[PDB]
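**Q** Submitted below is the structure of interest, expressed as structure tokens.
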Amino acid sequence: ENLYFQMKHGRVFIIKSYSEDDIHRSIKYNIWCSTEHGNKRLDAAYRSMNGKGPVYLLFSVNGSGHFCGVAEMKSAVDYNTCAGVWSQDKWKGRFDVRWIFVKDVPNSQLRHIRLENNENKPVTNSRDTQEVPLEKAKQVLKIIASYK
Ligand SMILES: CNC(=N)c1ncccn1
């Protein structure tokens, strides 16, 4: 048995990127940037958590059919940083992450987990910075950590 994830202090968000280059850059330098409202959502979650548990980011490239890994948020959002470092030159800001897990996990392994906060749509049908309820997040993390 593996009962690790079945902890009650953490928040988990889907990260959806159009750009494979951004993913590579994120892994290399341990940074990310979302949209304006996405950054705001993540920033509120990180500040409200106050170190008492992780903010997890589940990364997936739009159209790829799989998730590509997991990172933990490691800083609040700095909104005034060098522009043009990402795919689209109009992302504003930057925060630190630590990539915790880098591998492809097909959507088939996850489509049966549904998000009651998103009309019961499959977690694999989520938009950028969709938050995942903790009880569903535990199931997602378990499947990702044990896919071979
Ligand atoms: C670097 N940021 C991204 N590649 C992104 N893509 C879609 C929504 C939010 N962010």
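Count begins at 1; order follows the chain as displayed.
Per the header of the entry, the method used was X-ray crystallography, 2.0 Å.
Yeah, the Cβs are placed from backbone N, Cα and C, and that goes for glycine too.
What Swiss-Prot lists as domain 'YTH' is 10-144. Quoting Swiss-Prot on the mutagenesis of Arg11 to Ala (Swiss-Prot position 411): Slightly decreased binding to RNAs. Recorded in Swiss-Prot as a mutagenesis result, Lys16 to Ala (Swiss-Prot position 416) carries the remark: Decreased binding to RNAs. Residues annotated as RNA binding site in Swiss-Prot, with experimental evidence given as evidence: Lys16, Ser17, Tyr18, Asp22, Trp32, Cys33, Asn62, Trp86, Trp91. Swiss-Prot documents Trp32 to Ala (Swiss-Prot position 432) as a published mutagenesis change and attaches the note Reduced binding to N6-methyladenosine (m6A)-containing RNAs. Reduced ability to undergo liquid-liquid phase separation. Reduced binding to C5-methylcytosine (m5C)-containing RNAs. Quoted from Swiss-Prot, the note on mutagenesis experiment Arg41 to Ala (Swiss-Prot position 441) is: Slightly decreased binding to RNAs. Under its mutagenesis annotations, Swiss-Prot gives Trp91 to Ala (Swiss-Prot position 491) the following note: Reduced binding to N6-methyladenosine (m6A)-containing RNAs. According to Swiss-Prot, the experimentally introduced change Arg127 to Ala (Swiss-Prot position 527) is described as follows: Decreased binding to RNAs.
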**Q** Max Cα-Cα distance in Å among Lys16, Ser17, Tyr18, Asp22, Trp32, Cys33, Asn62, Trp86, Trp91, the residues listed as binding RNA?
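**A** Site span for RNA, by Cα atoms: 17 Å.
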**Q** Would you identify which of the recorded positions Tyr18, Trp32, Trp91 has the most other C-beta atoms lying within 10 angstroms of its C-beta?
**A** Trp32
**Q** Could you give me the DSSP helix, strand and coil counts for the domain 'YTH' (10-144)?
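**A** Grouping H, G, I as helix and E, B as strand yields 44 helix, 41 strand, 50 coil.
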**Q** Distance check, please: Cα of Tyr18 (RNA binding site) against Cα of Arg127 (mutagenesis position), rounded to an integer number of angstrom.
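**A** So the Cα of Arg127 (mutagenesis position) lies 11 Å away from that of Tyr18 (RNA binding site).
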**Q** Around the C-beta of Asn62 (RNA binding site), how many further C-beta atoms are within 10 angstroms, looking at every protein chain?
**A** 10
**Q** Check the Cα-Cα distances from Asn62 (RNA binding site) to the mutagenesis positions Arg11, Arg41, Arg127 and tell me which is shortest.
**A** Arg127
**Q** Spatially, which candidate from the mutagenesis positions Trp32, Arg41, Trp91, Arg127 is nearest to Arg11 (mutagenesis position), comparing Cα atoms?
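**A** Looking at Cα distances from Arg11 (mutagenesis position), the smallest one goes to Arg41.
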**Q** Return the members of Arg11, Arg41, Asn62, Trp91, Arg127 (the recorded positions) with CB less than 6 angstroms from at least one atom of ligand 1, or none.
**A** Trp91
